[PDB]
Amino acid sequence: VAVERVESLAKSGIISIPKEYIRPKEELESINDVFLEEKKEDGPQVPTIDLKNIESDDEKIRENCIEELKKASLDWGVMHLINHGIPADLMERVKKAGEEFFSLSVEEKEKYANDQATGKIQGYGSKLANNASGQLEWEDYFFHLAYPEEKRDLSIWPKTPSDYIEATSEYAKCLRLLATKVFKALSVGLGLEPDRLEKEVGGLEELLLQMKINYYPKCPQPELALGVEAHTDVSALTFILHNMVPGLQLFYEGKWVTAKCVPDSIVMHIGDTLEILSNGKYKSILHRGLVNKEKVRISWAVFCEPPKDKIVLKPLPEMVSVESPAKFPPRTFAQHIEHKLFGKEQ
Ligand SMILES: O=C(O)CCC(=O)C(=O)O
């Protein structure tokens, strides 16, 4: 098998991108210049949610916060979080370390190569074609479990920069706390006990935090490819950071909306797991990522996922009734993932 990283292809001197990276004709019609799209202020915009009062002593103020979070989650399912409690310097340190790792040569990064054929999903890699089309996305990545700490395999984490492990682990611990805060607010939003949603996804002992650094090299024909294909996250919640280079787009009301870069914010997605549990109330929105020819884009996505086999995911009983039938049948996390593949594969 040949191993070709997009970064390599991006520096091979090609004037035109390979066929496998060009999207089908129908999809190309919706892809425009990300910088032009970013400028547009017409149409629905991704909501910005202020979490400053999420756990305020002032009941009225707190409920307002929770209500805003609930409304955005029920409508968009995606939002820019601000005053989320994660120190700005910590986020800056995480992004710096990520940029430094990817600044290494492809050859250096290959020392961390994952190996899907043997189940070693962690490490440096790129999406392998998984269906008849053979479609590929303009992206390279680094993937690894980040929390709980006892489940980590630190031996595969980048040794360059020297503080990768320190900054990343600190960031993971902080995100785990924020996740608990969001889960409680979302639980209350559904009229459930505060601790319900987090418990349903595994709690502190089984909920996993996976870190995926997405590297999008400059692309010569940016409008013919995608950094990330259109899809929904299967996680319960996803928290994302990026290097202030636009690219994220959301499929809202049948149109592709471009997310604007909000300083010090953290993008948060409601994932399939919460959408299933809430019986469709909280939305796991379809989204994709655009690349460009001017700047390298990098994003840091941490997926908060339930154990893959231990929990059967289905709408919670409180969310189902004769008038509100189940919008999803029961499936474990692993079975849901396979079912979505089965859909595209077929
Ligand atoms: O680059 C981004 O903004 C997010 C990438 C993404 O969709 C993912 O990691 O699932």
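By Swiss-Prot numbering, chain A shows 2-347, in order.
Looking at the header, which is where the method is noted, we find X-ray crystallography, 2.1 Å.
Cβ from N, Cα, C; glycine included.
Listed features, source Swiss-Prot:
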MUTAGEN   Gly78 to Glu  In tt11-2; no accumulation of anthocyanin
MUTAGEN   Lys128 to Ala  Retains two-third of the original activity
MUTAGEN   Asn131 to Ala or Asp  Retains two-third of the original activity
MUTAGEN   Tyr142 to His  Retains two-third of the original activity
BINDING   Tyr142, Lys213, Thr233, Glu306, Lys341  substrate binding site
DOMAIN    208-307  domain 'Fe2OG dioxygenase'
BINDING   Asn215, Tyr216, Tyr217, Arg298, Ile299, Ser300  2-oxoglutarate binding site
MUTAGEN   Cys220 to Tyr  In tt17; no accumulation of anthocyanin
MUTAGEN   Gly228 to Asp  In tds4-1; no accumulation of anthocyanin
MUTAGEN   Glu230 to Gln  Retains one half of the original activity
BINDING   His232, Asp234, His288  Fe cation binding site
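Within the same chain, the residues at least 6 positions away from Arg298 (2-oxoglutarate binding site) whose Cβ sits under 8 Å from its Cβ are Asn215, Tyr217, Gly228, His243, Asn244, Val246, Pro247, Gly248, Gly290, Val292, listed in sequence order. Residue pair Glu230 (mutagenesis position) / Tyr216 (2-oxoglutarate binding site) shows a Cα separation of 14 Å. Nearest by CA distance to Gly78 (mutagenesis position), out of the binding-site residues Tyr216, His288, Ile299, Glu306, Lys341, is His288.
Each of the recorded positions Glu230, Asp234, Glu306 was scored by how many other Cβ atoms lie within 10 Å of its Cβ, and the smallest score goes to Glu230. For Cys220 (mutagenesis position) paired with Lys213 (substrate binding site), the C-alpha to C-alpha distance reads 21 Å. According to DSSP, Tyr217 (2-oxoglutarate binding site) is assigned to a strand segment. Remark: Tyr142 (mutagenesis position) has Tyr125, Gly126, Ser127, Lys128, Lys213, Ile214, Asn215, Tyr216 as non-local neighbours, by Cβ distance under 8 Å and separation of at least 6 in sequence. Long-range Cβ proximity for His232 (Fe cation binding site), meaning a same-chain Cβ under 8 A and a gap of 6 or more residues, is found for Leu287, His288, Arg289. Counting neighbouring Cβ atoms within 10 Å of each of the binding-site residues (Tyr216, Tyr217), the lowest count belongs to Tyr216.
Neighbour list (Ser300 (2-oxoglutarate binding site), Cβ cut-off 8 Å, at least 6 residues apart, same chain): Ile214, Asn215, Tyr217, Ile241, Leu242, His243, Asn244, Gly248, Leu249, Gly290.
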